[PDB]
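See below for the structure under consideration.
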Protein chains: 4
Amino acid sequence: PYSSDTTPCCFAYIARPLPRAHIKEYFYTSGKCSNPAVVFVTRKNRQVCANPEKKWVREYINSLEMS
Amino acid sequence: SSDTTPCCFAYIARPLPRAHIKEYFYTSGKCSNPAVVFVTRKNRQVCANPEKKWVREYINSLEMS
Amino acid sequence: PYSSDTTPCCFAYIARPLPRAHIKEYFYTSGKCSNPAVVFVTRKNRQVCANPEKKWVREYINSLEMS
Amino acid sequence: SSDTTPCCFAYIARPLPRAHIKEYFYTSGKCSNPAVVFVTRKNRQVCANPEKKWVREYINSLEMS
């Protein structure tokens, strides 16, 4: 059982770290997706796919739920 | 402005009302499951099984414009 | 090597699902912590510890990555 | 208004300046590593090794008020 509405997945990861100050939110893509992934939402409301195994990705996450 | 790709992991069980669908598109081949997405006037992206008769018929009607 | 500043960890998980509409952000606690955990930041800016293995927790995360 | 607990996973290598510390507290026993937290006037929470001489001395001075 699962939603029959589309679900976002990532098939590519941004190569280098996004500017930390341009990021306001994040969310992990569904476990249903083929690739694990972190999607950062920038302040201009863009959505960027990132690799959860990357050090900067984990640090950005730790920073985001301090705020 | 998004790097994500919409994929489908379930198909709607019953035929969606034809009257409220404004267009359709097929989910990316990158997605594991093949699927037709019917977009409703309220911008709902509903997943449907490409092999279903009603789905093929809806697509045909949307193709004739 | 690691930050010598304090790092937040969770030692208890909220028993039941928080109201989805009261949540604006989330972040996973450091892998350094003894327990894996998800910290939801409410709109009143409170921080609630949650279990990543819980179904509602994963769903809330998937939802937050969409907004 | 938070359910989290501050823990320490590293100790500051050199003695922090005494002049800018307003208080201290020990991290929870729930944390895996024992630690003293020196809070600076800029609200930085710095982790320090309880066994260090300077740490015990700083604590003593903060205890005499």
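All residue numbers given for chain B refer to Swiss-Prot; the residues shown span 27-91 in order.
Yeah, the Cβs are placed from backbone N, Cα and C, and that goes for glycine too.
Note: B:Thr31 (mutagenesis position) has non-local neighbours B:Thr53, B:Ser54, B:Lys56, B:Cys57, i.e. same-chain residues 6+ apart with C-beta under 8 A of its own C-beta. Under DSSP, B:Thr31 (mutagenesis position) is assigned to a strand (E or B) in the three-state scheme. Swiss-Prot documents B:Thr31 to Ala as a published mutagenesis change and attaches the note No effect on inhibition of activity by tick evasin-4.
As a published mutagenesis entry, B:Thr31 to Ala appears in Swiss-Prot alongside the note: Reduced inhibition of activity by tick evasin-4.
Sequence-distant neighbours of B:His46 (mutagenesis position) (same chain, 6+ apart, CB under 8 A from its CB) are B:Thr66, B:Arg67, B:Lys68. Listed in Swiss-Prot as a mutagenesis experiment, B:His46 to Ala is described as follows: No effect on inhibition of activity by tick evasin-4.
Under 8 Å, Cβ to Cβ, and six or more positions away along its own chain, B:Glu49 (mutagenesis position) finds B:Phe64, B:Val65, B:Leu88. According to Swiss-Prot, the mutagenesis experiment B:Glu49 to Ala carries the following note: No effect on inhibition of activity by tick evasin-4.
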